[PDB]
Number of protein chains: 4
Amino acid sequence: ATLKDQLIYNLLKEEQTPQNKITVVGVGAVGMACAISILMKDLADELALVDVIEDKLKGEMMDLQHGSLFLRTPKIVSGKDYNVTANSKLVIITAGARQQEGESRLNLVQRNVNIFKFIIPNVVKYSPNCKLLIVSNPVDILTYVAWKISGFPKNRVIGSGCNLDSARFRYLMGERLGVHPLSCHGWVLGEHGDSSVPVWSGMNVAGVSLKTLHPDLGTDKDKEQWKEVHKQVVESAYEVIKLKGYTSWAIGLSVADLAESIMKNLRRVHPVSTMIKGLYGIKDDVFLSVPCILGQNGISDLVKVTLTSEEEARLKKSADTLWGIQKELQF
Amino acid sequence: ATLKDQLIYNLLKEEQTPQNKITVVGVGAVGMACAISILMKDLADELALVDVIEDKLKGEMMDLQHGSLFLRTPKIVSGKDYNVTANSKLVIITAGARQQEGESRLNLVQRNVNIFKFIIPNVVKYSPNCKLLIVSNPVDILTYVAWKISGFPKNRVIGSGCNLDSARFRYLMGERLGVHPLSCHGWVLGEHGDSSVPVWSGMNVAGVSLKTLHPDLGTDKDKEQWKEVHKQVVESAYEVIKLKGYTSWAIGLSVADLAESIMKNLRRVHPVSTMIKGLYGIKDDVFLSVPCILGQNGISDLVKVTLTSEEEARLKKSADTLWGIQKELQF
Amino acid sequence: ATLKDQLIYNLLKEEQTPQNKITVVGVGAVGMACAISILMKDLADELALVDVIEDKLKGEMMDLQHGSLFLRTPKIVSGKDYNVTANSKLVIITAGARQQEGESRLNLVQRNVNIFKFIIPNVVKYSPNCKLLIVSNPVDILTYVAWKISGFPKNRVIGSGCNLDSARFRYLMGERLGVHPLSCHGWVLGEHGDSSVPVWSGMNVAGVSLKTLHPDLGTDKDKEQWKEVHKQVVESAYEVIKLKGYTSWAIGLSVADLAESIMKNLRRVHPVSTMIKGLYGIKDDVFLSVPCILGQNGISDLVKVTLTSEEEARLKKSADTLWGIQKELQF
Amino acid sequence: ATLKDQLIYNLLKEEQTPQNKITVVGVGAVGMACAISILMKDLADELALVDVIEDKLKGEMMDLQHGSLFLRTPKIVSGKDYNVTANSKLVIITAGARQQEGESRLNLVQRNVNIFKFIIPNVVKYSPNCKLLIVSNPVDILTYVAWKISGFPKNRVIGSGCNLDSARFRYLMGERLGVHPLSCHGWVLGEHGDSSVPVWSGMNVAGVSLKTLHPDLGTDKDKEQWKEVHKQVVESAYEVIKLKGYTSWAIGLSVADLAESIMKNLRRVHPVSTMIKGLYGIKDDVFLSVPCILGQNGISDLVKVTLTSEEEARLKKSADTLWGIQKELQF
């Protein structure tokens, strides 16, 4: 018969079903940075890409496939049809609009809510037991939207949130102190956006509180202008957008970071978007970033961070901003 | 005193001189795919990016920097000035014009030769002992150009060549046979382009010659049309370009593959562009892809592949095509 | 009330099915080398160790646990009771007697068959859908034993076989040729032991047949004495045993190599102990090493290597030796 | 012509000089756990092993070499002669006596000081610009000894110190809290031994001070008995020794962790043995563990941790114990 038959004696065949499948919805720069990052961290036995643009989708899939020799993910598939998404453990949504230069993420809300009305039911149809990781902006509101639409328990709907903001924060912290970001600790919580809250009280190296060493830290009076580090965090996205048109690599790595914790059930702590109703006097169904324990069931636990009254005030302000938009939605 | 000084007592100033520095010239899609791939394989203690477009360059650098928390490359720098490139072990050139839909890589020659006249002397100025890895197209001619311009010994000028073509070939081989590409062996040699030569005689799984099993393999008579696999290899770049506008991920991974062998002195065998004068009756200073041993001195050795008379004829044809263009290059 | 409760909320409690669990039976040098190798390749979300020596077992578990900060396997458990083994994807058997200086692996047969009569039913009880990877010696016979005892289909019973022999072979090949073993190809098949068969016909670098270049390769007349490379393969175990008392690291890495292909469903080709009946005129239920495709269902396929009449004669001889012992087996 | 010449055409001859060489002195369980850990983290282009026991040494080398197929370290060498050590970037000393069950590490001092009088000058002879990483016990005193003997600047003499103690601490912290150790923060400083100091003030998850949440933390009055976590840290080594005869895996991983920071110039913070004269009112040349910034020049910086008066008292006590022994040392 065939060359294959001359060479290989077959015992089995289909031997099917993926055990560790990840789907990325959206093959824009963000989606593909998530894809490459996940492929190179060996988090998946199958990667599925979905988009509406069929030419781009096939091209992206093929480009990844041509590099298969150098990867350890044996199955890469794509399709407009969500059936390619079946039995995903983790589905990452990166599809939607995306802010231009000067544009608030909050300005994307109605466009991307409409998109989610199509995407989320289709994802859920084919992977009912998946975790949903929302990356599309505004991520905090859209996490809430994905939660309402999907009907999933809240532990299985995670927004990428301030994982990236905190990463940026720690990078800049490290630059100032001459320490690798890995050894620089500090949390940016709340909205992934303009109303993010830097937790000065928590900033530390080797367990040494920076606010203790330097009480002016985070105030306007601060001779060292540490408040500017947070300002740079807020402005990062806009500045990168200004310079190169979009952001991709940082968010990609950030998402693979979250994927790693979920897929490997690490129970690491990440600042990600989740429902915070009942904390810090928030009474509504607001989603924003707090430190959460991430594992194979998604968010199993929240860390109840202690905030200064001002830090708490800023977080309540973030909550209000978000709830203001959320309440007007048809989810 | 500053917070840094309050917190940290310094013994030593200046983390002086990079030990494992890689430079990527060109921050187009290819350059940045090389960058991310190298960053995630931990091949460098310092990554430098260089381009002429200053806004894009700074934006790319910053995007990578924001993800520092998730990498183990502590220093990422960029600049128009080649002084950011100093003391590189490996310099990867991805700058230049790239082919549009329908356009032969050979059509880029004069534009990219002009570019290389600027780039190569600047690279050499700041990293005289580096290895040059040429990725810009047409890679085989431009490797020769980089060799002439740099004045480097031929072992330190390497073209990415058919590393990717072979990777694609093995992917497709694997698809047909139901085997991981890692276990599918087969070489595409010669021009990284239309005149590439698939070495049917060398195609094997588990040491079993496929041509032995199936003598029609590679010919027009072949009922199974294995020739079409090489068909797909030649046309890959064009089809991906057609679908998504460019290729990035596969070439990126391919380049990191080569970088890994160089940086870690693996002495693995890769089909890369090098001078083949004196082999297969080629008498001119032609560069094309043959299997080479890659390590910390670049190409230390060539494998002298045995070719069928036809396979050799195809390689001589590839050589002629390339030499035809090479001879005209007064640059 | 507790600090844990003050700090950490809880959305989701009971949970607890492992998705990617590996069990290692036997915490001798081999077992623990398998354990460390698997832990550092991130192949498992849970590692279980089982042995009969309770003090040693607990000590080993604890030592690994103390290094948890530096691993990505969140759950390490041990116990005499096989209930710690439940829901393993892959169970690696390394328990039993091992050969002393001068002792043939075939001399371990009755002792280890008796051991397997206890081990295998217990493994199967708690992980009925696992793949069994047999490492205990003589691995080829004991793979057959594990197959008979377990009642598993033959695809889910894999002996580590000649994966290590081939690895050694390629190392030595590489030493002689000045090439990384990764780029040196050559298969040692049959018994993991004295009657192993080096497939000279398949030995190649970059697809170039070494036997073609050097027809004396593998014969006694060979001026270069390539036969000695195989002799060194056969004698490796004995020489290492002579020098340090046992072998551990190489077999450990070899086993993690196989585990990687199984867990990640790579469909890579490895020379491992399996069913062979119906190939090369073998008519009995002999298990020995041939190149097999390894994935999430274990051995899905065998590669039908072409052998010289002598290579085939040697493999039939290996088969006879093994069958001679197998037929006499006392369960 | 030889087979080598038929197969390989040579461009380049001598090749050589290691760029990223690591030496491990001592091939006891600790030495070899360091070796395997380093080999699997790809930290070295060359690994050298040295010991006095020639049979064991050769056996260990060979066992690692046989697994070369599965590693990316192309050169593994061993020898009694320290010339195999030449041009190491990092030399890890694990040779010497180790403690028995119930035996204080401080009881090893004179035996291992004598050993160091031979080892250290030989290491320095062949790798004058290396970093010395001392693992032999008592590590704090022996770091001081290696510093005095070598004549190196203090930044290039590093004791593994409390990197492991802190790792154990964080593991146990994580066990109690249901969080991965990576997300559990807490430092054990001072002597790697009975007089280690747990920094209760610094213990945190997600930046939330545990002592703030639970003021009894670390006291005897503590209902939750967190003091027992530290007691378990002190007793770990002894309990593992009691159970399996020695410790290997945890210290191995801990050492590779430090090696990673040094080789890749990460500037991560690790609690390692260094000279602390001038801190916490210590006036003598005492070495003990404080958080240090680790990179390619070794210890570039110390973090000046803020301690409670009691925590500081405990550290001064640790310092006194160590200085008591150090002052008596003769050369």
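The numbering of chain A matches Swiss-Prot: 2-332, in order.
A Cβ is built for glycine as well, from the same backbone N, Cα and C atoms used for every other residue.
If you look up Swiss-Prot, you'll see A:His193 marked as active site, proton acceptor. The feature NAD(+) binding site is assigned by Swiss-Prot to A:29-57, A:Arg99, A:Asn138. Annotated substrate binding site per Swiss-Prot: A:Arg106, A:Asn138, A:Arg169, A:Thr248, in sequence order. Among the mutagenesis experiments that Swiss-Prot reports, A:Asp56 to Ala is described with the note: Abolishes interaction with MP31. One mutagenesis experiment catalogued in Swiss-Prot, A:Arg99 to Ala, is accompanied by this note: Abolishes interaction with MP31. For the mutagenesis experiment A:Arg106 to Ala, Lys or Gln, the note given by Swiss-Prot reads: Increases binding to FLCN.
Taking the Cα of A:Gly29 (NAD(+) binding site) as the reference point, the closest of the binding-site residues A:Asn138, A:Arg169, A:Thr248 is A:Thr248. Its Cβ placed at the centre, A:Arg169 (substrate binding site) has 29 other Cβ atoms within 10 Å. According to DSSP, A:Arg169 (substrate binding site) sits within a helical segment. Between the recorded positions A:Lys57, A:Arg99, A:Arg106, A:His193, A:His193 has the most other Cβ atoms inside 10 Å of its own Cβ, all protein chains included. Within 10 Å of the Cα of the residue listed as 'active site, proton acceptor', the following binding-site residues from the list A:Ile37, A:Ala45, A:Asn138 place their own Cα: A:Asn138. Sequence-distant neighbours of A:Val53 (NAD(+) binding site) (same chain, 6+ apart, CB under 8 A from its CB) are A:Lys81, A:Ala96. Least packed by the Cβ count within 10 Å, out of the binding-site residues A:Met33, A:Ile37, A:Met41, A:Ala49, is A:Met41. Excluding A:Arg106, A:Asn138, A:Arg169, A:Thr248 themselves, the residues of that chain whose CB lies within 8 A of the CB mean position for the substrate site are, in sequence, A:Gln100, A:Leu165, A:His193, A:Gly194, A:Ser237, A:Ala238, A:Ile252.
In the three-state DSSP scheme, A:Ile37 (NAD(+) binding site) falls into the helix class.
In the three-state DSSP classification, A:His193 (active site, proton acceptor) falls within coil.
Distance noted between the C-alpha atoms of A:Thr248 (substrate binding site) and A:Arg99 (mutagenesis position) is 10 Å. Long-range Cβ contacts of A:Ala45 (NAD(+) binding site) within its own chain (separation 6+, distance under 8 Å): A:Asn21, A:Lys22, A:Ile23, A:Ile39, A:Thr74, A:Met264. According to DSSP, A:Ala49 (NAD(+) binding site) sits within a strand segment. With the fewest other Cβ atoms inside 10 Å of its Cβ, the least crowded of the binding-site residues A:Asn138, A:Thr248 in this structure is A:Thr248.
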